[PDB]
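Before we start, here is the structure in question, set down as C-alpha cells.
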Amino acid sequence: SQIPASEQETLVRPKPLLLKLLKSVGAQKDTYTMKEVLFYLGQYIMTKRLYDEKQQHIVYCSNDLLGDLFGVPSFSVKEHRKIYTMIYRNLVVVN
Ligand SMILES: CCOc1cccc(CN2[C@@H](C)[C@@H](N)[C@H](c3cccc(Cl)c3F)[C@]23C(=O)Nc2cc(Cl)ccc23)c1
C-alpha cells in the first residue's frame, strides 16, 4: 500500500477541466473522495484505450484531456504517489 487509506477517503472538489473529464464518463456531482476520482479516471483510461494492450502498465495521455490536466505525455500506473500529486493540482481539498 503506497497511499494511506485515510488519504484515499479525502473529500475533494475537482477544478473545471478535471470536472469535465469526470462528467464525460458519467460522474454527475461536484465533490468526491479521491478513491472515487481514481475509479472514474480508471474508467476514462479503459474507455479511451490510453495504453498499449501488450504493455498495460503505461498510460499515454499526450494530446488528450488527461495529459492537459497531468502535464505529462505518459506515466507508469505503478507510481501511485505521483498520480495522487498530479490529481491534487486539479482540485481543492475539502477536509
Ligand atoms: C484493461 C486496461 O486496464 C487499465 C489500464 C490502465 C489503467 C487502469 C486503471 N488503473 C489500474 C491499473 C489501477 N491499479 C490504478 C490505480 C488504482 C488506485 C490508485 C491508483 Cl494511484 C491507481 F493508479 C488505475 C485505476 O484504477 N485508476 C487509475 C487512475 C489513473 Cl490516473 C491511473 C491509473 C489508475 C486500467
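Just so it is clear, chain A uses Swiss-Prot numbers, and the residues here are 17-111, in order.
Including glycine, each Cβ sits where the backbone N, Cα and C put it.
Here Swiss-Prot flags 26-109 as domain 'SWIB/MDM2'. Record note (Swiss-Prot) on the mutagenesis of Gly58 to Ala: No effect on its ability to induce apoptosis.
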Specify the count of other C-beta atoms within 10 Å of the C-beta of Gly58 (mutagenesis position).
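The answer is 12 other Cβ atoms.
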Reported in the order helix, strand, coil, what are the DSSP residue counts of the domain 'SWIB/MDM2' (26-109)?
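Residue counts in helix, strand and coil order: 38 helix, 16 strand, 30 coil.
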